[PDB]
Structures are given as C-alpha cells and as structure tokens.
Amino acid sequence: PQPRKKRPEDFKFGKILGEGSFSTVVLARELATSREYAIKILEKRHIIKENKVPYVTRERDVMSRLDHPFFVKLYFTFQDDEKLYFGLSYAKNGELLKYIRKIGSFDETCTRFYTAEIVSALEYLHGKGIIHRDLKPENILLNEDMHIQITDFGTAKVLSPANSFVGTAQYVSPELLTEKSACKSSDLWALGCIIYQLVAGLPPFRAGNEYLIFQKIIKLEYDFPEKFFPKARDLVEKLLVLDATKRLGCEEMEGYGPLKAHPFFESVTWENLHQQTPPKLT
C-alpha cells in the first residue's frame, strides 16, 4: 500500500508562487510534517471546458516518470469536487531569470556550471523520449541550494514513433515555424538561446512583436556582443542552426556525447554535477 490520500485540510496554504491560464501554484505547508510543497491547483470545470484533459493528464504522467535531481518532483495528487492538486517540490529561489536580471549576466564559471546542469537535465529527459517544448529561464527554477529544477510539463510531448504546440516566442525553433513540427532538437535550440541569454543578458532574437521575432528566427538574424566568451560563442553557433538535424546533441549528430565533449565544457565533471557546490552568483 501507501500513505492514505492527502486532502486540503492536511495543509496550511500560503502565498501564490505563480499563475497560468491553466492553474495556480501556491506554497503550502503540510501540518503533520511541517514540510513545504508547491501545490499546483487546477479547476476541473475550467480544464474540461477548455478541452485540456489530455494536457493535464500528460503533464501529471510525464512528471510521475521523472526521478532526477534537476527536475521538480511530483510527490502526490488528490482532488475534491472542483479541484485537482499536485504536490511538487518547492524551489525557494524561483526563476533562473530573476538571477539573470539581478546580476545582468553570468561570468564564465557560472555560465558553464548552469549550462552543464541544463545539458545534463536534457540528456536525462531526452533519454526517456520526452520533449519539454517550452524550455526557458522562467521554467528553470532554483532550489534552496541553487541547483536547477526544471518544471512545467504542460506543453511536453511524449514520443512514440509534436506539432500542436508553439511555446514562448523568443525560444521557438525554426522548424516549429516551418514544417509545423517538433523533436528533441527543438529543446536543443532553446538551449542555444538560453546559453546566449546567460552570457549576453538577453535572448538572441528580439523585436517589437511576435511576427518580427519569428522573421528573425527563420532568417537566423542575431549577433554576438564583442565580449562573448569565444568557446560559448562557438557552442551557441552549433546549437542555433536552422537545420534541426545538424544541432550538436541531436540523434543525427550522434547524441549527447559530442555535446558534452565540447571545449566549452572542458573542465566539467558530468557524473556528479548535483554533488558540486554551485558557484556564487557574483
């Protein structure tokens, strides 16, 4: 068996950590243990009306299948007459994006560290035939110890052999704008954008509106500031490649081995990133 199903009364709900069109995430403290969980709450009525059952169900299933230190863990689920609740691990420090603004940009040791954590998280995710499809600084959280915790699998795609979704405009891959489709490489593209954002302080493709943004993406219109770490620049250039089959890290390019072997990660020990002490953020 297992611990009896939990119920709302077992918690003392606190502040709202964030909202979505889909639901609300609130910080809660379980009375019997004093443990803090970030509980995602969804209104069954709203979900049904919006035809999101498949999405919510997929989200819960992907999360249940993940058991890694770089991913928010799902501890339990329960529901009452009107709402569904998902008990997720609480990452106190919030969005990686906050830290990016807070300090402007990351030095080389910090960029390397956090990129390595993300790459390693991606290898794990892709190893299970799962595609995030909306990877970005706002979806990458930080736990109390400053290690990453990736979440929000509401837009995830589970492979079985991935065109029904888009994702945040600035991180969308060109294939999604053209062949109306997506694969593992799509996340790798988002990685390229993220890396670039860690070093430069802003995402690569920026413009007045979505349309302009998409124009630049399909034309690969962007450039590096003259201060950009050379090896990071080289790595980014191998990720922000229009042809999805030529991005460092994808199946056609022989996987994660070559990606992790990149010069930019020279001094990284991949086997125990999570045991390592994250570099102080400036």
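Chain A uses Swiss-Prot numbers throughout; the residues present, in order, are 72-232, 239-359.
The way this entry was determined, per its header, is X-ray crystallography, 2.3 Å.
Each Cβ is built from the backbone N, Cα and C atoms, and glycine gets one as well.
Here Swiss-Prot flags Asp205 as active site, proton acceptor. What Swiss-Prot records for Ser92, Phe93, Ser94, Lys111, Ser160, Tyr161, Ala162, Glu166, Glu209, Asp223 is ATP binding site. Among the mutagenesis entries in Swiss-Prot is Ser241 to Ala, noted as: No activation. Under its mutagenesis annotations, Swiss-Prot gives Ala277 to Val the following note: 3-fold increase in kinase activity. Quoted from Swiss-Prot, the note on the mutagenesis of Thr354 to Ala is: Abolishes phosphorylation by MELK.
A C-beta separation below 8 Å, combined with a sequence spacing of at least six in one chain, links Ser94 (ATP binding site) to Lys111, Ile112, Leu113, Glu114. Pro232 and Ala239 flank a stretch of 6 residues with no modelled atoms, and their CA atoms are separated by 11 Å. In the structure shown, the C-beta of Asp205 has more C-beta neighbours within 10 angstroms than that of any other entry among the recorded positions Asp205, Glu209. Same-chain residues at least 6 positions away in sequence with a Cβ under 8 Å from that of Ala162 (ATP binding site) are, in sequence order, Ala109, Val143, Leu212, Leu213, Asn214, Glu215, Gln220, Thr222. Using CA atoms as reference points, the mutagenesis positions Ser241, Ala277, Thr354 were checked against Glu209 (ATP binding site), and the closest is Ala277. Under the three-state DSSP scheme, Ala277 (mutagenesis position) falls in the helix class. Counting Cβ atoms from all protein chains shown, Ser241 (mutagenesis position) has 12 others lying within 10 Å of its own Cβ. Contacts of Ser160 (ATP binding site) defined by a Cβ separation under 8 A and a same-chain sequence distance of 6+ are given as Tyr108, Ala109, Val143, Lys144, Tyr146, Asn214, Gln220, in order along the sequence.
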